[PDB]
Amino acid sequence: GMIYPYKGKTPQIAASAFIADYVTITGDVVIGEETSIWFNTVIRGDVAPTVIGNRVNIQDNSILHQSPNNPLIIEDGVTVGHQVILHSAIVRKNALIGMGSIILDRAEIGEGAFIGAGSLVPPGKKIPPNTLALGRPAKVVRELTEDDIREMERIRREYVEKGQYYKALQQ
Amino acid sequence: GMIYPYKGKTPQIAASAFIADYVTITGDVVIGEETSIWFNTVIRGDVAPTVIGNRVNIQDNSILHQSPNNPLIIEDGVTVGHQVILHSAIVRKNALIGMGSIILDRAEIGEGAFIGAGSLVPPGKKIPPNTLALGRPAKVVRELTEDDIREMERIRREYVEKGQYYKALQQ
Amino acid sequence: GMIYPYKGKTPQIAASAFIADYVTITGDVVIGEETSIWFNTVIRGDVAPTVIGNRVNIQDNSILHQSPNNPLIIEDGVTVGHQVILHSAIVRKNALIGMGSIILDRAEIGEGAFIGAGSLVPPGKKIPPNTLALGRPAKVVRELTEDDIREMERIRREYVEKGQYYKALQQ
Ligand SMILES: [Mg+2]
Ligand SMILES: [Mg+2]
Ligand SMILES: [Mg+2]
């Protein structure tokens with residue numbers, strides 16, 4: 001793993017966090033408790049602040065960055081799939097970002113919302129809490145069911161465990 | 001090059017296989033002879049079985065993973081383009097996956113099929129063998145001319161050559 | 001950072017160029033003065049020549065490659081966003097390729113053109129200089145305003161400086 005400062009700012013990573021290999025984190029970045037950053041993921045906090053909560057999982061090959069004056073916020077329990085681009089996005093508690101998705105500047109993903117795989121959420125777009133949105137540009141296609149919420153809950157719990165397991169293996 | 005075991009399962013890589021730098025391979029994964037896994041690709045076998053045939057090429061920055069109970073099967077001679085996401089997908093012999101595509105769960109890609117760049121094959125979708133499928137979601141547009149099929153044999157064979165060449169350089 | 005020669009040709013990189021960690025560059029590749037190749041980017045020059053001008057920035061997780069007899073050309077001042085796939089593209093002076101885009105074989109991006117995020121420019125497609133192209137397939141929708149051009153100027157100016165800043169930390 002690579003850690004780099006930027007103009008006097010360095011990442012603040014919880015001790016329980018898992019930082020996979022070939023990951024790069026730089027600048028003004030805060031990573032919460034039990035959160036896991038998977039393989040080859042890049043997080044450059046050299047434009048605006050980046051705050052990632054607890055028990056969050058940033059899956060493999062993702063890119064997190066920002067545009068001027070637009071902080072990147074990822075609250076507790078969030079799941080972000082493989083190869084996702086988060087650019088100054090605001091991702092509220094428990095949301096899930098489908099793999100291969102691009103979440104643009106100031107777009108706000110509602111609490112518990114689910115973004116389908118391969119979607120593009122345009123600048124400033126707000127996705128209502130607990131809904132399913134997908135497409136390019138992403139549109140809400142329906143609100144979530146209790147079965148969807150159960151699986152989202154299962155996914156983030158699973159990843160907390162996998163992160164701890166891989167963290168151990170890193171010996 | 002990073003190899004990790006996962007819960008009792010450890011990657012089994014053929015001797016003639018080329019595993020590029022910054023590649024990560026974990027758990028229940030099996031890689032065949034003469035296949036090449038290119039730069040930054042991530043293959044996490046921690047959800048379900050992953051089997052990769054012989055003479056296969058998985059190009060740069062790809063992500064291979066699985067959903068529960070859905071193995072990831074990639075038969076012989078398959079060409080996986082740059083930065084592709086394969087999730088519990090079943091790719092039949094000699095098929096070609098265009099760069100930037102996303103093949104989702106239980107989606108089966110028929111033998112000799114050609115998935116156009118930037119495509120997204122939805123969960124459970126079956127793609128007829130010997131056909132060309134494009135779009136998001138991918139739709140079959142036509143059949144492959146003998147010329148197409150020969151360009152695929154040319155690519156497939158070419159990557160076995162490059163695979164062994166870079167493998168030599170590595171050493 | 002990995003630097004590999006290919007079939008007797010080794011990458012020629014200006015001394016002022018910044019090459020981030022986990023970057024892989026091989027073969028027939030020329031990188032100009034002060035350009036910055038960001039984290040996890042892959043530049044494989046093993047099929048056709050690749051020439052990258054000066055003060056260019058290739059952002060994190062991008063992949064540059066070619067098709068037979070189709071050189072990959074990127075002139076001075078070009079900005080290519082995160083996770084971009086450039087395959088035998090001809091990118092003219094000062095153009096900007098939005099993050100998550102796929103620019104295909106023989107496609108040419110006119111001087112100062114701006115490709116919107118997540119776009120796909122099909123093979124052979126030509127984008128007029130100083131225009132905004134969006135979508136998949138991408139389509140020209142309008143012309144760039146005066147401060148759109150001003151912003152583009154600001155962008156490549158910061159990356160030239162940011163690359164030099166990170167370059168120093170690297171040492
Ligand atoms: Mg950026
Ligand atoms: Mg997965
Ligand atoms: Mg290629």
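Our numbering is plain: 1 for the first residue shown, then up by one each step along the chain.
Quick check of the header: X-ray crystallography, 2.4 Å.
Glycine is treated like the rest: Cβ placed from N, Cα and C.
Listed in Swiss-Prot:
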{"type": "BINDING", "residues": "B:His65, B:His82, B:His87", "note": "Mg(2+) binding site"}
{"type": "MUTAGEN", "residues": "B:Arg44 to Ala (Swiss-Prot position 43)", "note": "Retains 45% of wild-type activity"}
{"type": "MUTAGEN", "residues": "B:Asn57 to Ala (Swiss-Prot position 56)", "note": "Retains 65% of wild-type activity"}
{"type": "MUTAGEN", "residues": "B:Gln59 to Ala (Swiss-Prot position 58)", "note": "Retains 20% of wild-type activity"}
{"type": "MUTAGEN", "residues": "B:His65 to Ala (Swiss-Prot position 64)", "note": "Retains 20% of wild-type activity"}
{"type": "MUTAGEN", "residues": "B:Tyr159 to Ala (Swiss-Prot position 158)", "note": "Retains 10% of wild-type activity"}
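Distribution of Swiss-Prot features across the structure.
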| residue | record | DSSP class |
| --- | --- | --- |
| B:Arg44 | mutagenesis position | strand |
| B:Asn57 | mutagenesis position | strand |
| B:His65 | mutagenesis position | strand |
| B:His82 | Mg(2+) binding site | coil |
| B:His87 | Mg(2+) binding site | strand |
| B:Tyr159 | mutagenesis position | helix |
CB < 6 Å to ligand 2, subset of recorded positions B:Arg44, B:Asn57, B:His82, B:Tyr159, seq order -> none
By CA distance, which of the recorded positions (B:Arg44, B:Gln59, B:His65, B:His82, B:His87) lies nearest to B:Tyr159 (mutagenesis position)?
-> B:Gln59
Filtering the recorded positions B:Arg44, B:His65, B:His82, B:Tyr159 for a C-beta under 8 angstroms from chain A leaves B:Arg44, B:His65
With B:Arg44 (mutagenesis position) as reference and a Cα-Cα limit of 10 Å, the qualifying recorded positions from B:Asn57, B:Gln59, B:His65, B:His82 are B:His65
Can you tell me how far the Cα of B:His87 (Mg(2+) binding site) sits from the Cα of B:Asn57 (mutagenesis position), in Å?
-> 16
Between B:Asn57 (mutagenesis position) and B:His65 (mutagenesis position), the C-alpha gap once rounded to whole angstrom | 16
Proximity to chain C among recorded positions B:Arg44, B:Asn57, B:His65, B:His82, B:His87, B:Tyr159, where any Cβ pair is under 8 Å = B:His82
Hey, which of the recorded positions B:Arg44, B:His65, B:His82 is the loneliest by Cβ count within 10 Å?
-> B:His65
About how far apart, in whole Å, are the alpha carbons (Cα) of B:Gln59 (mutagenesis position) and B:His82 (Mg(2+) binding site)?
-> 5
Report, as a single number, how many Cβ atoms besides its own are within 10 Å of the Cβ of B:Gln59 (mutagenesis position).
-> 25
Between B:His65 (mutagenesis position) and B:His82 (Mg(2+) binding site): CA-CA distance (Å) = 16
Other CB atoms, at most 10 A from the CB of B:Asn57 (mutagenesis position) = 23
